[PDB]
Amino acid sequence: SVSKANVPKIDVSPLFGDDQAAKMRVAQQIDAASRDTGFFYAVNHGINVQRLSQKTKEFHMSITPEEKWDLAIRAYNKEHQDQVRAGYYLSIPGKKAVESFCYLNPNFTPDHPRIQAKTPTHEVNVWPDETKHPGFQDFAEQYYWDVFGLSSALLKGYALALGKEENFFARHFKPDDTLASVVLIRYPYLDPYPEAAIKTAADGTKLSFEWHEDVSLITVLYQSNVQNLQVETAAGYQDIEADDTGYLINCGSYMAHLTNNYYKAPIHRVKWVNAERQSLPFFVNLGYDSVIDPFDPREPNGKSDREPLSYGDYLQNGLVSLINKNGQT
Ligand SMILES: C=C(S)[C@H](NC(=O)CCC[C@H](N)C(=O)O)C(=O)O[C@@H](C(=O)O)[C@H](C)CO
Ligand SMILES: [Fe+2]
């Protein structure tokens, strides 16, 4: 038997309030989760998640081939040399099932200082035609700030969990410079389902996406109700159960690094399932020059010998490595 992962449901609503003790009781749950399998579900979170899977379907269903080339990232369209991160990631019928749309900080405009300096990892979002996709851009931009809001709360929790003041992470997570991204991913139902789009793990499990750690501080994910994720433990992979009312939370490799691996970046993978579904991650990245001084919660003096890492450099290296390891998405 494949076993099932312990993924506690955590009411995060106090992290939005001023009851300091209640916040500590949340911090404690985040602590325990982070030291166990690495994942928890954030519940009672305040986001209208019914209004987000709805909009995402429509978009992926009604967007045409013409429009997808017009929006395509550099990997699909050589005319779009500036689109490395933001835009459309096409499927390849017969070969690749998955398709997606990535967007960045909406404050990234032509006269944003980092765009004018052409700093790596910063791009101006591309959007579909407003008449073919009415209200889509307004929706997506508002969603970014809703999820931004939630993540800030979560960070206050991770800060207190590690014995820090509640702004230790959050002070670096700002609307004006955050490198955070949203990805709207469609996993289609297909019949017949293409063999090239299915990978076989060392243990025989059929996968849509291979094992990895996330390139992030934390990952804040909504998914529709189809079980697919697995987390690696010493006893092997365990199933993460679906919950399409909550957010699935985990640490990325920036956290592992900062905490001297006290809070690991859990290794996980995506099982193949032939079912129509949505996966909407928000990757919680800091600013290009944000630096957190590493530390070691296991040591009485808290000291770590690890070098401080600037976030933009970590992010560039990480995104290139993911593609070289798990493929162009
Ligand atoms: C390694 C991960 S978490 C994948 N992420 C990327 O490929 C990075 C996207 C970065 C974005 N283009 C940007 O520029 O920020 C990803 O989102 O896939 C999710 C999924 O397959 O549902 C995931 C694998 C579930 O674990
Ligand atoms: Fe991941």
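Shown for chain A, in order and in Swiss-Prot numbering: 3-331.
Note that Cβ sites are derived from N, Cα and C of the backbone, with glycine treated the same way.
The local packing around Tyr91 (isopenicillin N binding site), expressed as other Cβ atoms within 10 Å of its Cβ over all shown chains, amounts to 21. Secondary structure at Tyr91 (isopenicillin N binding site), taken from DSSP and collapsed to helix, strand or coil, is strand. According to Swiss-Prot, the isopenicillin N binding site annotation covers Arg87, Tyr91, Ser183, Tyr189, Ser281.
Summarising the annotation, Swiss-Prot assigns Fe(2+) binding site to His214, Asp216, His270. In the three-state DSSP reading, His270 (Fe(2+) binding site) counts as strand.
Other C-beta atoms found within 10 angstroms of the C-beta of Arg279 (2-oxoglutarate binding site) number 19, with every protein chain shown included. Among the features that Swiss-Prot reports, 2-oxoglutarate binding site is placed at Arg279, with the record citing sequence analysis.
What Swiss-Prot records for 176-288 is domain 'Fe2OG dioxygenase', and it gives sequence analysis as the kind of evidence.
Annotation of the mutagenesis experiment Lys98 to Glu in Swiss-Prot: Strongly reduced the catalytic activity. The Cβ of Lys98 (mutagenesis position) has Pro196, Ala198, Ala199 as same-chain neighbours under 8 Å, each 6 or more residues away in sequence.
Within the same chain, residues at least six positions away from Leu223 (mutagenesis position) with a Cβ under 8 Å of its Cβ are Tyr249, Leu250, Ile251, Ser281, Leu282, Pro283, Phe284. According to Swiss-Prot, the mutagenesis experiment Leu223 to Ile or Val carries the following note: Strongly reduced the catalytic activity.
For the published mutagenesis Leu231 to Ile or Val, Swiss-Prot gives the following note: Strongly reduced the catalytic activity. Counted within 10 Å of its Cβ, the other Cβ atoms near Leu231 (mutagenesis position) come to 23, all protein chains included.
One mutagenesis experiment named in Swiss-Prot is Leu231 to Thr, and its note says Abolishes the catalytic activity.
Under the heading of mutagenesis, Swiss-Prot lists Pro283 to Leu and annotates it as follows: Abolishes the catalytic activity. Following the DSSP three-state reduction, the secondary structure of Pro283 (mutagenesis position) is strand.
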Listed in sequence order, residues with CB under 8 A of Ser183 (isopenicillin N binding site) and six or more positions away: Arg87, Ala88, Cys104, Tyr105, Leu106, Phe284, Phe285, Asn287
Rounded Cα separation (Å) that holds between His270 (Fe(2+) binding site) and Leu231 (mutagenesis position): 7
Span of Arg87, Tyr91, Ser183, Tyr189, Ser281 around isopenicillin N - largest C-alpha separation, Å: 19
Cβ under 6 Å from ligand 2: qualifying recorded positions of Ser183, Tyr189, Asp216, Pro283: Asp216
Local Cβ density at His214 (Fe(2+) binding site) - other Cβ atoms counted within 10 Å: 16
